[PDB]
Amino acid sequence: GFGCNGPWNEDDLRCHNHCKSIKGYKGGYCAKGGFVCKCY
C-alpha cells in the first residue's frame, strides 16, 4: 500500500513521502516486488 501496489504500480516516492511524513521516520521505500511500503 501507500504507493506500493505491486510491480505494476510502484510509487516508491509516494511511500517515501508517506513515511517521511510520519514523525519517527526519515523516509520509506517499496519492498517485496513493490508491494510493501516499508519505512525507515
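Note that chain A is numbered according to Swiss-Prot, with residues 56-95 shown in order.
Note: Cβ is positioned from N, Cα and C throughout, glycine not excepted.
A mutagenesis experiment is reported in Swiss-Prot for this position, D67 to A, C, E, F, G, H, I, K, L, M, N, P, Q, R, S, T, V, W or Y, and the note states: Complete loss of antibacterial activity. Taking Cβ-Cβ distances under 8 Å and a sequence separation of 6 or more, the neighbours of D67 (mutagenesis position) in its chain are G58, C59, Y84, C85, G89.
Quoting Swiss-Prot on the mutagenesis of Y84 to A, C, D, E, F, G, H, I, K, L, M, N, P, Q, R, S, T, V or W: Complete loss of antibacterial activity. Around the Cβ of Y84 (mutagenesis position), the number of neighbouring Cβ atoms within 10 Å comes to 18. According to DSSP, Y84 (mutagenesis position) is assigned to a strand segment.
Long-range Cβ proximity for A86 (mutagenesis position), meaning a same-chain Cβ under 8 A and a gap of 6 or more residues, is found for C59, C92, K93. Under the heading of mutagenesis, Swiss-Prot lists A86 to C, D, E, F, H, I, K, L, M, N, P, Q, R, S, T, V, W or Y and annotates it as follows: Complete loss of antibacterial activity.
Listed in Swiss-Prot as a mutagenesis experiment, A86 to G is described as follows: No change of antibacterial activity.
According to its DSSP assignment, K93 (mutagenesis position) is in a strand. Record note (Swiss-Prot), mutagenesis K93 to R: No change of antibacterial activity. The unchanged residue is displayed.
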